[PDB]
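Here is the structure we will look at.
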Amino acid sequence: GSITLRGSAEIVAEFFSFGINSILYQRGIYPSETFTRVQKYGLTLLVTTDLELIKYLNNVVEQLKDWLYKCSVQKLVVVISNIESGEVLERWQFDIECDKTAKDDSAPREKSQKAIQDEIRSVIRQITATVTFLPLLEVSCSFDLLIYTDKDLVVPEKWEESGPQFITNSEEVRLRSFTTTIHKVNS
């Protein structure tokens, strides 16, 4: 599924986190009864407080909040595979798009573009929509987050040679492998 999590430096950071936390809440190959109801983007939203997976997204969210660019860079690919069904299984691909670039007269105010409410609401809607339609499944699987850029981000080892890489294998945590990679792209 290819989607576009665009908006603005701040809205983008949130767009990805909420969209990413959604895949976990909707799919969650091994979440916990700790979700949280949050009302934003003009509607209600759900998220997980799993510190473990959060620790992973937390470090990435920090880099996302300020990797080291300010122009292009804006592509992501989530790779999830079923370790107990048929290998690959789900792939949430979402790109980003920054508009109205600027720095002066910043100020913490702007109001997310109406399209953000509809665009972001439609995202969480399609994720949670299939979930209910899903025959309550999960099994053990692998999870990897990718960040595709456009010749505008040379994240050095500052991350970890390629984002973190956690793994699992407990007869209850399902899941099996978790990772995050920064991919580079040209036009």
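Just so you know, the numbers here start at 1 and follow the chain as drawn.
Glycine is no exception: its Cβ is also placed from the backbone N, Cα and C atoms.
Per Swiss-Prot, these features apply:
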{"type": "MUTAGEN", "residues": "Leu5 to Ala (Swiss-Prot position 13)", "note": "Leads to formation the closed conformation and homodimerization. Reduces binding to MAD1L1"}
{"type": "MUTAGEN", "residues": "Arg125 to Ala (Swiss-Prot position 133)", "note": "Prevents aggregation and promotes formation of monomeric protein that slowly interconverts between the open and closed conformation"}
Give me the CA-CA distance between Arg125 (mutagenesis position) and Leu5 (mutagenesis position), in Å, as a whole number. 14
All-chain count of other Cβ atoms within 10 Å of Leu5 (mutagenesis position): 24
Specify the count of other C-beta atoms within 10 Å of the C-beta of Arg125 (mutagenesis position). 13
